[PDB]
Each structure stands twice: as structure tokens, then as C-alpha cells.
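Take a look at the structure below.
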Amino acid sequence: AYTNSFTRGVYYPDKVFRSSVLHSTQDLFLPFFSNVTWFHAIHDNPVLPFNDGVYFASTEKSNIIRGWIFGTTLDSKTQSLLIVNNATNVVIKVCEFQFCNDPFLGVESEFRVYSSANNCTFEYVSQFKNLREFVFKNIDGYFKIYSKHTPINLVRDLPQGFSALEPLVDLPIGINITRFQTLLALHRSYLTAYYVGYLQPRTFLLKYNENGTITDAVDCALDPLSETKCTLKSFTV
Amino acid sequence: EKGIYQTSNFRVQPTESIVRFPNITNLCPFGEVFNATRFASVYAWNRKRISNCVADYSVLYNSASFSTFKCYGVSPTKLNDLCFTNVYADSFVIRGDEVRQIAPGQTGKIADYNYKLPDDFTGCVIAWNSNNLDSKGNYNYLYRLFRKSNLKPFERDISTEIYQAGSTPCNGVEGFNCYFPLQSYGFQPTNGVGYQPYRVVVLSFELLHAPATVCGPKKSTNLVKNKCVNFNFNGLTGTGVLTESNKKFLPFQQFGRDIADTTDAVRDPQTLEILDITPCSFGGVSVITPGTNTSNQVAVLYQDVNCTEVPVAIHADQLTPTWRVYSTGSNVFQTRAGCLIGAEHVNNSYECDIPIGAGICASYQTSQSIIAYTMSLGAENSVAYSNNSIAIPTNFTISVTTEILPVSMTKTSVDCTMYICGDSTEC
Amino acid sequence: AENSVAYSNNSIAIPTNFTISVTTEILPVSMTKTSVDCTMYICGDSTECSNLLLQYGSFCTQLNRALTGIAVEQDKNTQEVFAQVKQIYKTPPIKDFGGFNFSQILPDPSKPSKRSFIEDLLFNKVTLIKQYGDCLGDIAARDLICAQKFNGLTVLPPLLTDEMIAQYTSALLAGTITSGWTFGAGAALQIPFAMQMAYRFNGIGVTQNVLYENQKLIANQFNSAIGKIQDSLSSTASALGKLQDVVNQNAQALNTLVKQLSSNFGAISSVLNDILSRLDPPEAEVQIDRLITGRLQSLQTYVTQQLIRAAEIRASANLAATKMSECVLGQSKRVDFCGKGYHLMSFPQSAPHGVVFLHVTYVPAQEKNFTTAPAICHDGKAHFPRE
Amino acid sequence: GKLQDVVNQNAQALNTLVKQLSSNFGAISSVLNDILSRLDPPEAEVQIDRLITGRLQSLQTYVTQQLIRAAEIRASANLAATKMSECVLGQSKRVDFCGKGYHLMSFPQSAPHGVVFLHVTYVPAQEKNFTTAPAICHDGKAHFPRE
Ligand SMILES: *[C@@H]1O[C@H](CO)[C@@H](O[C@@H]2O[C@H](CO)[C@@H](O)[C@H](O)[C@H]2NC(C)=O)[C@H](O)[C@H]1NC(C)=O
Ligand SMILES: *[C@@H]1O[C@H](CO)[C@@H](O[C@@H]2O[C@H](CO)[C@@H](O)[C@H](O)[C@H]2NC(C)=O)[C@H](O)[C@H]1NC(C)=O
Ligand SMILES: *[C@@H]1O[C@H](CO)[C@@H](O[C@@H]2O[C@H](CO)[C@@H](O)[C@H](O)[C@H]2NC(C)=O)[C@H](O)[C@H]1NC(C)=O
Ligand SMILES: *[C@@H]1O[C@H](CO)[C@@H](O[C@@H]2O[C@H](CO)[C@@H](O)[C@H](O)[C@H]2NC(C)=O)[C@H](O)[C@H]1NC(C)=O
Ligand SMILES: *[C@@H]1O[C@H](CO)[C@@H](O)[C@H](O)[C@H]1NC(C)=O
Ligand SMILES: *[C@@H]1O[C@H](CO)[C@@H](O)[C@H](O)[C@H]1NC(C)=O
Ligand SMILES: *[C@@H]1O[C@H](CO)[C@@H](O)[C@H](O)[C@H]1NC(C)=O
Ligand SMILES: *[C@@H]1O[C@H](CO)[C@@H](O)[C@H](O)[C@H]1NC(C)=O
Ligand SMILES: *[C@@H]1O[C@H](CO)[C@@H](O)[C@H](O)[C@H]1NC(C)=O
Ligand SMILES: *[C@@H]1O[C@H](CO)[C@@H](O)[C@H](O)[C@H]1NC(C)=O
Ligand SMILES: *[C@@H]1O[C@H](CO)[C@@H](O)[C@H](O)[C@H]1NC(C)=O
Ligand SMILES: *[C@@H]1O[C@H](CO)[C@@H](O)[C@H](O)[C@H]1NC(C)=O
Ligand SMILES: *[C@@H]1O[C@H](CO)[C@@H](O)[C@H](O)[C@H]1NC(C)=O
Ligand SMILES: *[C@@H]1O[C@H](CO)[C@@H](O)[C@H](O)[C@H]1NC(C)=O
Ligand SMILES: *[C@@H]1O[C@H](CO)[C@@H](O)[C@H](O)[C@H]1NC(C)=O
């Protein structure tokens, strides 16, 4: 399955306040009107690649989506990463896990994700009208995360307007990531709705308003009209 | 010569210095970093977070043991004046003759397999000899000898797998051209220099962008608004005037920038209010003179300045007393070109002599003084038009007048090599 | 459009009527006078930077001399176009002028200003001090003009005000309507306006009885064409594109110069205070020299392009001075120099940075075919027409 | 003054170019011989490249401003050639092109780097008021003056 992004995964690229200007930025972004893969539970979690960074969105009503694992082999030969919510706090952990071949969390119920957890270098702890959007990047021994939540007005399709993602957390983990897998909350514990887009090296043209808010953008490689607007540094031609 | 001259600029000078650091009083645990019993091996290097402290950096480089204190994006003399963001500390032990590999842009089995620094590194690299502490025999200081590829910057590779250095896939145990990747160090107390162990600490931080929790020993002052001060907010220096803003900063933002990339807004680090920054007032100064043949009197125009703001517009009683008479007085005249000081405004109109702008000219008249007036366009005249009257001339004048035009200019030539290089064949 | 002339060797076409035509011509005269504080552009308030800037010589003395030479020439351009007569002729009371109605181009006599109705319409159609003065409210003072002033870039006012330029144009209009071309050659000699118009008909090769017999029709055609000018300026968009272009190019060049201050030119930062906060002067000097070299190059590019634009503005103002002398102060025989058709007379009107000419011409209208001959033989002698 | 300005601007430009040779442009000296007396070629190259770059920029500025001044002098010479043709070799009807008044004749005189024209004109002097009329009616017919 596939859907259409239209405007998804624009984040604040730095930490400086800017009001009522235009600004041109090279980063890793999600290109406009690209195909995002669809996963639903009409009544499945494979090992998706990472490759340069990931857009992640998810929507349910009552707390099914909870966390991810990131790594290379997932076979306790190399280090790996883990993020889980408790519906109270969040647990982040960089041990040398031997992962199960089908990780999930039983409904309070126990953990069926890792058997062995040795050799830990990092640990951390923290705290349809819900669309939760995420961007993950892995640059220079850091793991950056951007996020924003909005009430979806719709049934199945992604909304049409514009909203920018604020930065959340930056983690010094020092590992090599090539694959990842999301973690669900399964009722019947069988030891055997969310969107994924990929980030590309682009150039964007960001508009800041009177109040400092990013309200519009232009993907300079979308079409010839936007390639014109990026050369003229304005939004009307 | 007689005329009007843009000569210099006036500029208000700052009065006092302002420092606004955050209020943090607990000192910073560098003893737990630098005085530890056991450092880590270089393949599995330790990263310690440093936060919410006051760090004095001078007692590090003003001490004895360190034979390497190399800072990269910053000078060591400046470290006690800045505030830092995302401070981390990295500690390991290497051999004595590969301290030179801990730098941006290095090759060798430490820099290629074990610990890589980025090209745009900001921080300091500290190293010192630990023969007394880590030599006897000693063999549990390992380094990596074999990897399939080169490391990324700030990557740690803690994994054990037999290194296939041939074309046949081995498993589990040592074989021919199959190798255990890690290797010990032979630290003996009678080794030569180059084989003796060295303890290494790497500090890494970010400067002057985000909010800050780690900074050195400066005492704050109190915040002074509405006048030209000399500020220092978290290590960011500058001159200007501080007033209250009404922009709203998101909690991950400390500064604002304008179109020329200069700082024009700042959140205070003790109060969390938003202030605006603006330079202290300046402007151009034109001097109206007659010839120095004729006089030494002058008048002074302060271009695009209101007249009640000219001692606010200059740094009032810092100038020479020979200068400060040209900021007050009774010869003070408001024009649309600025404030004119030192000429008397009269009510006549004359043909223009020295142009000032927006209809005003100046002259030297009878004793002698400098006057300012509105220029006249010419003599008023009225034609006696009627619907059956004509005027015919009855005489004439033969008139001869001159007209001068330029035709040509001087022809010049340049020997380029003689201008640039002289006689020098090296040049 | 394709067309074909019915040429023959004994056919001629003569016109039987005519049209009085009024057209508009717009010329630029002057541009904005600007000045640059070099040390404030390059170095800010840093005394370390301003001591390093002395190693490059007299570059900023040279740049300020070039800009001052442009600014003086802009006042010479305006003097040369508008100040050609030195008597200020007063506006007469408008009740005669043979039926010709001049009320929309003469200054409004109950109002105390000197602008006419058409000059008001022209001054409301170009979208162009104390906004250097405020610049401290610091939220509403995020204009483009406060960003220019804070980095040492200022605008100087013109020597003649707009009110003075309108006084010059109304003195020229009064001299023309009461005296014809005599006030351009000497003292003004009064003549009635229909006798002036008869002698101008005589200048284009039409006998003056044609004017006197068609006087009311000629005055009605003139008053209608003036009304068409007025409502075409009340209903259009871009008639004054030539004057709007000078304003736009100047504002674009200053905004480009302000945006060049955020290039680092190969240094670690584009902000001088960041470099001075993090490094000590022996390795700060290497970065500051790179920034100095980049910003000096930006200023030199700006000044070279201002000098080339000032040379083209100067050629345009020389042409407007020649047209004032030859179409307002005389009647012209040069084909198409004062409009299309046979020139009768011209009127000037001031405009922002410019001048508008209203040209009045005779255009022949309703032609007939006749048979013609070169000479006539009467008594064995050839006879030729005199006129 | 119009002829003295052309002499003054060009002497000023050459004097500015000569005294730009005492800037060091970020080198240790502005004197090439002092640089070559104290250093050997591998680190003398670094200082000499700075001096070369600065002096090249000075020469380029001088030449660009000469080309713009030459274009203005060319327009002035074109106007003087037109005035020689139309005021000395003919009588002109263009208002104010050959002096103020009605043009009779003009005389040329040579000048350093330039030309001076002496324009002779007729200016009317002593005027009288009269009563005028457009036409005259004689026998039920209108009469108009010829000249
Ligand atoms: C990061 O991990 C990836 C995943 O194993 C490494 O890339 C592999 O390298 C082998 C070497 O022969 C190739 O055959 C594989 O095709 C690579 N896989 C991928 C997904 O690229 C990579 O070497 C590791 N990074 C570093 C710096 O060593
Ligand atoms: C026209 O003007 C000339 C002035 O150039 C008058 O000539 C003067 O005549 C008086 C009386 O004969 C003499 O005293 C002057 O010396 C003459 N001046 C010159 C310069 O020759 C001439 O009279 C005037 N003509 C009329 C009709 O008024
Ligand atoms: C010459 O042209 C004018 C047009 O301006 C003609 O005047 C028109 O005459 C008709 C008939 O009398 C009137 O109904 C119109 O109102 C007139 N127009 C204007 C604008 O006044 C004139 O008749 C023409 N003359 C000849 C001989 O053809
Ligand atoms: C000359 O033309 C003007 C056109 O502006 C005439 O003035 C207008 O006259 C009408 C009455 O017919 C008024 O309603 C307008 O308000 C007038 N406009 C202005 C600006 O005053 C004027 O009457 C004409 N003059 C003559 C003598 O006919
Ligand atoms: C995205 O989906 C559309 C569906 O119409 C398809 O035509 C297009 O090829 C897809 N793009 C990529 C890159 O697969
Ligand atoms: C979340 O749950 C896990 C597993 O029970 C636990 O290790 C962690 O401490 C919990 N987080 C809290 C209590 O904040
Ligand atoms: C982690 O380190 C221990 C020694 O501290 C080692 O025995 C173990 O094998 C390591 N873990 C893994 C999964 O290799
Ligand atoms: C900017 O913020 C103000 C709050 O002071 C708000 O009233 C206004 O609507 C905002 N502007 C826009 C364009 O949303
Ligand atoms: C480490 O110990 C030495 C010797 O006792 C001392 O001089 C130094 O200050 C200590 N380092 C700290 C406290 O950071
Ligand atoms: C100390 O910091 C807190 C939090 O920023 C602030 O509320 C308080 O006013 C500060 N106190 C002083 C004395 O600066
Ligand atoms: C100054 O003026 C005096 C008096 O006219 C004159 O003698 C002298 O030469 C002048 N000097 C200069 C430099 O013009
Ligand atoms: C100078 O300030 C006074 C006080 O507000 C004001 O009345 C005056 O108009 C100002 N001058 C100008 C030229 O704006
Ligand atoms: C000029 O006239 C005004 C009144 O029109 C008066 O207020 C002013 O004082 C006069 N100045 C002089 C110098 O006479
Ligand atoms: C004159 O005659 C030619 C040929 O019949 C015709 O085409 C042309 O239109 C006529 N001209 C006029 C003004 O009627
Ligand atoms: C013509 O008459 C008017 C009105 O009496 C008078 O003002 C004017 O000066 C006279 N012109 C001459 C040349 O005498």
C-alpha cells in the first residue's frame, strides 16, 4: 500500500529565532508528494531499512504504538538501540541485546523483546485526533529526534496543511544503524496505522512569519515553477 | 577650500560593562575525570557527560603534567569567558608515539580503527605520561588491529568476531589467515619513550548557539536598560542599547538574528525575559567652511538628527571642550537635512552659495559670520496679458557669449611588471 | 498590418480635415543620492578590525569620493532641466485663452500648493528621514531601511524640493501661454493666445485663416484630448514604468549590499563578534583579514555599478534639457522629436525623479483623390505654382 | 573650470596609484626588497603573493575608472563636433543650441584639451504696447496679413 505526503517532515533546522524573512537550507528532508508506505491492522512488522534517516508517523486512539529498535544485525554480535514507553515514562538503552525473532510487548504484561541484555554503554529515562510525527537522523555519533503532535481531521488520509516539527532529544550513542523495526502492544502474547518515509538531501526555502513560525516551504527540486521560485527567492512570480 | 565636507562620524560610546551569566554555584567534577585509578582501553572508550557546573579551565593548562594541550575551535585564554553547550569528556590510554593521531585528519591504526575525530571539531585534546601508574606485565590495555573498513567520527566498535583475512569463511575459533581482532599492549616500566603509556582526555562542546549550563567563573552584574552599554550574555559580547521586546522564544532558543546575521534579540539567563539589541546612535558629520584664507569659523551639520537629541546622539561630555560647543548654543537650526549648529538663520532669500540640502544654503556675510537661508529661485515678474494687446520691440542688442567644451584627455601607459614587481625576477 | 499605396504618375491625395492630438513622453532626470560609512560597513565598532583595515590603504577615501561625485551631479541634472528661465512668471487669471481650457495643468489657485491636478495624479503613481530617527521600537523597527542605516548606509536629500520644482514648471507654463517663444529669447512679449496659435499653424505650412475659421472646433478637440490624458492616468497601472525602474534598481542594489554581510568568505564565522569572543588576536587576525577582503570586494562592486547607472541617467537628463529648450521654448521642425505629427507646442509637468512632456500636434484626417500636373501651359509659356 | 577639472582628476588618479604602493596588504612589509633580504623563497612566496594581489587590485581600479571617464569625454567631443557643424558652418534654428537669443553666427577658438565657441546673437531691446487684431473687414471680406 501507498499514500501521498503532500507536505510532511519539515523541521526547524537550527535553534535561532527568525521573524518575517525567507531562508534557504540544505538538509535531509522528506521530498514533497512522495509515496509513504502504509501499515494497518484490519482484523505486521518487518525489518525496514534506515538508509539516511526516516520519517515516521502513526495514528491510533488508545496507545498501541510504543517504540522502536535500531541496529545492524539484531543478533547480539554488535550493539543496538531500544526505546519503549510505559504510558508513564520512556526507557532508552544501548545494550548488546539478543533480540527475539518477533519482538512485541504483551498487554500490564511482560517483555518479549530481548532474551539477553549484556554489555551496556548508555542508559536514559524521561517522561483519530492524534497524529504523531517523527524524524530520526544518525549523524556524527549522535541520534537526533524531532516531533510534533496534531489532531487529524480525517479518516485515513494525511492532512493537507503545513506544520513544522520542533527538536526533542539528541543522544550520544556512537553506533552504526542500517535497519529498524517498530514495537507494538499485543493483547494475546504470542512469542512466535503507521507510515514510513525516507529522507533525501534536498534544498528547501523556508518562510518565517511575524511570530517566528515556519508557515510555508518550497521544495526546489519538485517542478520547474518551484525551481524558478528558489532562484528568485520569493513565493510569487 | 570653501565648501562642505563629509569628514567623520559621531558615535555614542558605552558607559559600563554588563555581565549576565546564569546563577550556578556548584563546581565541576574534573577530579573524577582526570584523577581516576583506571582509564579505559582505546577500542572501548568512555564518554562522560558534564553539566550544570562552574568549570575553571585555567587550573588545567596552568599545571605541570600535561605535555599536550591542543584546542581547536577556540583559544585557551578565552575559555574562562564563554558558556558551553553539550559538554562531553572522552578518556582512554594509547601508546606513547601515537598521540599525534588524535587530531582532525589523521591516519594510522588508532585513527582508522579505534577513535576518529571529525574535521570540524571544536574542543581540546589533553595528554600526559602515565608510566608510574600503568606500567609494572600489564596486558589488559587492548587496542583493535583489524577492521573491515574505516570508522566514522565519534564511533565506538565494541565487538568480537574472528577477522577473515582470506577467501574462506571461518567460524568460532582461530584458524590460518583468520584472526582475533583485538591485541594487548606491552607496557613495561623500562620501555623507551614511545612505548610508555599516555593518558588522554578529549573535551568537546558547542559555542554560542543554544542554551548553556556549563560556564566559567564570571561574576554577574545587574541588567541595565535604555542606555548604551557594553554587554556580555553567556559569552556573547557586543555594544548597544537594550530595551524590552515582545517576541516569544521557543524554549530551545537563546538568541535571535536579523537579515545581516547579527544578533538583535536575547533571552536573559536569570530573568527569562526577551530583550532587543540596537546599536548606539551614530551619523554623518558635514563641516561647512569658507576658505581658510578668509576664516577659521565653521558650522556643523549632523545629518538626519533631531536637534534636541544631538547631545544624546553624541557621547555628550566625553568629547573635547573645543568640540562640545558645537552641540549646544543659540545658533541651532532644524532643517530637513539634519541639525545645523553654528550658523544664524536669517529671513531673506539669496542666490545659493554653499548648498546644504532641502532648500537651505549657507554663506559668509557681514561683523562677519556664517548665515543660513532659503534660496531664491529668481525675480518675480508678471506679464500683462490681454486679448487685444501686443508688445513689439523697437531696438535690439548684438550679444556675444562663450561656451567651453572638453574634447580630449591625457594619454597614459603603465608598465605592469615594473609597477607590481620592480626589478625582482622572483616576483 | 499590411497596406498598399495607390501610386500613380498623375494622382495626389490631399486631406480635407484634421485632428488635434495630445501625447505624453516620460524621461528620468535624477536618482537617489546615497552615502556609505566604510568602517561601519566593514568593521562595525571593532577597533581590532579598524586597525587591521589601515593596511589596505586609501580604498575608502577613494570610494567615498566616487559616491560624492555622483551625488553632486544629481543636482546638476535637475538644475539643467528645470531652471532655464530666471524670471518667475506668475499664473494669470484663466478666463480668456480663446476657448482653450488650461485648468488641469495650471496650479490649483485656492489651494496653497503649486502642484496641478495632473501633477497630483503623477505623484500618486510612483511607489517610493525620520525612519532613521525612530529605529528603536525594535519590533516595528524591522524595516529594510533600519537594516541599511545600522550598517552605515544613508540617503541624502535633494537640493531642490518638490515644491520648488513645481514652481519652476508653473513659471515655464505661464511664460509659454502668455508670450509664445519670446521669453526664451529675451524679455517676454505678450500676444493673444489665438494669434499665437495662428502663427504656429503658419509654422507647419497651413494658412492662418484655417485656424481662425475653425477656432471653436480646434479648442474643443484640444479640451477633449486633455480630458483623455487625465482619465488615462486615473485608469491604468504602469504608465510610469520608466520612473519606477530607477527606484526599483536602487533599492535592489542596497538590499544586495546588506545581505552580503552574512557570507563568511572562507572564515569560521560571518559574525565579527563571534570571532572576537572565541579567539585571541594572533589567530583572530587570519579570519578577520578574510572577512575584510570579502566585504571590500562587495563595496567595490556596488560603487562601479552606481557609476555606470549615473552615466546613463546623465544622458537621459541631457535629452530632457534639449527637449525643454526645443519643444517648450520653441516650435520644432525635427521629425518625431516632439511627438508624432507636425509639432505645434509642448507643456511640461513635474514627476518624481523625472519630467513629463505633453506634446500638441496636427494630424491630417480625411483625404481625397485628385488629378495633378507639374506645370500649366498658357501662351507657349510654362507656369508653376508659387505655394 | 570645466577644462581644469579634467587635468585635476587625472593627476589625482595617478597620485593615488603611486601612493598605494606603501600598503603592505597584510604582509610583513610593503617593501619587496626588505622581504627578499630577510627570508628565503619558500616562506617569501607567501608574503609576495599578498603584495601581488593587492597591487593588482589597485591597477584594476585605476583602469575601470579611466574607462568610465573616457566614455564621458567621448560624449562631450561628439557634442562639440555637432556644434562646429551646426553653429560655425551654418545658421541654426534650434532654440538655445548656439547661445541665448536668435543665432547669427559663431566663431571657434582652440583651448588646452578643448574648444571655445563665441556665439553672436540678436536680442530684442526696447518694447512698446500696441492694440492688435486678427483680421480686417473691408468689403464684406476678411483680410489677413501676409508677413
Ligand atoms: C555499518 O554497518 C553496515 C552494515 O553491515 C556495514 O556495511 C556493510 O559492509 C559490508 C562489507 O563487505 C558490505 O558487504 C555490506 O553490503 C554493507 N552493508 C550495508 C547495508 O551497507 C558498514 O561497513 C558499517 N559501517 C562502517 C563504517 O564500517
Ligand atoms: C537703439 O539703441 C542704441 C544703443 O546702442 C541707441 O544709440 C545711442 O543713441 C544715443 C542718442 O543718439 C547716443 O547718445 C548713444 O551714444 C548711442 N549709443 C551707442 C552705443 O551708439 C539708439 O539711439 C537706439 N535707437 C532708438 C530708436 O532708440
Ligand atoms: C471635420 O471633423 C470634425 C470632427 O471633429 C467634424 O465635426 C463633427 O461634425 C458633425 C456634423 O456637424 C457633428 O455632429 C459632430 O459632433 C462634430 N464633431 C465634433 C467633435 O465636433 C467636422 O464636421 C468635419 N468637417 C468636415 C468638412 O468633414
Ligand atoms: C475647464 O475644465 C474644467 C474641467 O476640470 C471645468 O471644471 C469643472 O466644471 C464642472 C462643471 O461643468 C464641475 O462640476 C467640476 O467640479 C469642475 N472641475 C474642477 C476641477 O473645477 C471648468 O469649468 C472648465 N472651464 C470653463 C471656462 O469651461
Ligand atoms: C509513487 O506512486 C505513483 C502512483 O501513481 C507511481 O506512479 C510512482 O512511480 C511512485 N514513485 C516511486 C518513486 O516509486
Ligand atoms: C518502565 O518499565 C520498565 C520495565 O518494567 C522498567 O525497567 C522502567 O524502570 C520503567 N520506568 C519507570 C518506572 O519510570
Ligand atoms: C560484554 O562484556 C563482557 C565483559 O565485561 C563480555 O564477557 C561479554 O561477552 C560482552 N557482551 C557480549 C554480548 O559480547
Ligand atoms: C502572532 O501572535 C499573536 C499573539 O500576540 C496572535 O494574535 C497572531 O494571530 C499571530 N499572528 C499570526 C499571523 O498567526
Ligand atoms: C588530581 O590530583 C592532583 C594531585 O593530587 C591535583 O593536583 C589535581 O588538582 C587533581 N585534579 C582535579 C582535582 O581535577
Ligand atoms: C536565579 O535563577 C532563577 C531561575 O532562572 C531566577 O528565578 C532567579 O531570579 C535567579 N536569582 C538571581 C539572584 O539572579
Ligand atoms: C589665500 O587667500 C589669500 C588672500 O587672497 C591669498 O593671498 C593666498 O594666496 C591664498 N592661499 C591659497 C592657498 O589659496
Ligand atoms: C524632534 O522632536 C520633537 C519632539 O517630539 C518633535 O516635535 C519634532 O517634530 C522632531 N523633529 C523632527 C524633524 O521630526
Ligand atoms: C523670521 O520671521 C519669523 C516670522 O515669520 C520670526 O518668527 C523669526 O524670528 C524671524 N527671524 C529673524 C531672524 O528675523
Ligand atoms: C484613390 O484611388 C485608389 C484607386 O481607385 C483607391 O484605392 C484609393 O483608396 C483612393 N484614395 C482615397 C483617399 O479615396
Ligand atoms: C503695457 O501696458 C501694461 C499695462 O498698463 C504695462 O504694465 C506694461 O508695462 C506696458 N508695456 C510696456 C512695454 O510699456
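Here chain D follows Swiss-Prot, giving residues 946-1092 in order.
When the header is checked for method, it gives electron microscopy, 2.4 Å.
Every residue gets a Cβ built from N, Cα and C, even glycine.
Swiss-Prot has this to say about the protein:
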VARIANT   D:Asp950 to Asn  In strain: Delta/B.1.617.2, Mu/B.1.621
VARIANT   D:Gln954 to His  In strain: Omicron/BA.1, Omicron/BA.2, Omicron/BA.2.12.1, Omicron/BA.2.75, Omicron/BA.4, Omicron/BA.5, Omicron/BQ.1.1, Omicron/XBB.1.5, Omicron/EG.5.1
VARIANT   D:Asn969 to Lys  In strain: Omicron/BA.1, Omicron/BA.2, Omicron/BA.2.12.1, Omicron/BA.2.75, Omicron/BA.4, Omicron/BA.5, Omicron/BQ.1.1, Omicron/XBB.1.5, Omicron/EG.5.1
VARIANT   D:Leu981 to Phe  In strain: Omicron/BA.1
VARIANT   D:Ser982 to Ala  In strain: Alpha/B.1.1.7
VARIANT   D:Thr1027 to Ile  In strain: Gamma/P.1
VARIANT   D:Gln1071 to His  In strain: Kappa/B.1.617.1
VARIANT   D:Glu1092 to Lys  In strain: Theta/P.3
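A map of Swiss-Prot features onto the structure.
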{"residue": "D:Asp950", "record": "variant position", "Cβ within 10 Å": "10"}
{"residue": "D:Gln954", "record": "variant position", "Cβ within 10 Å": "14"}
{"residue": "D:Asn969", "record": "variant position", "Cβ within 10 Å": "18"}
{"residue": "D:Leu981", "record": "variant position", "Cβ within 10 Å": "18"}
{"residue": "D:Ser982", "record": "variant position", "Cβ within 10 Å": "10"}
{"residue": "D:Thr1027", "record": "variant position", "Cβ within 10 Å": "11"}
{"residue": "D:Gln1071", "record": "variant position", "Cβ within 10 Å": "11"}
{"residue": "D:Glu1092", "record": "variant position", "Cβ within 10 Å": "3"}
Coarse DSSP state, helix versus strand versus coil, of D:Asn969 (variant position): coil
Candidates D:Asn969, D:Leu981, D:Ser982, D:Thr1027, D:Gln1071 (variant positions) - the one closest to D:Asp950 (variant position) by CA: D:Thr1027
Reduced DSSP assignment, D:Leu981 (variant position): helix
Interface-proximal variant positions, chain B, C-beta separation under 8 A, candidates D:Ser982, D:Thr1027, D:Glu1092: none
Candidates D:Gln954, D:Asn969, D:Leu981, D:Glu1092 (variant positions) - the one closest to D:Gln1071 (variant position) by CA: D:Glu1092
Whole-number Å value for how far D:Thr1027 (variant position) lies from D:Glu1092 (variant position) (Cα to Cα): 32
Secondary structure at D:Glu1092 (variant position), reduced by DSSP to three states: coil
Shortest C-alpha distance to D:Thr1027 (variant position) - which of the variant positions D:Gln954, D:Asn969, D:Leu981, D:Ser982: D:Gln954
Three-state secondary structure, which DSSP defines for D:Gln954 (variant position): helix
Spatial separation of D:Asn969 (variant position) from D:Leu981 (variant position) - C-alpha basis, Å: 14
Variant positions near ligand 14 among D:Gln954, D:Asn969, D:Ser982, D:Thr1027 (Cβ under 6 Å): none
Subset of D:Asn969, D:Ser982, D:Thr1027 (variant positions) with C-beta under 8 Å from chain C: D:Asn969
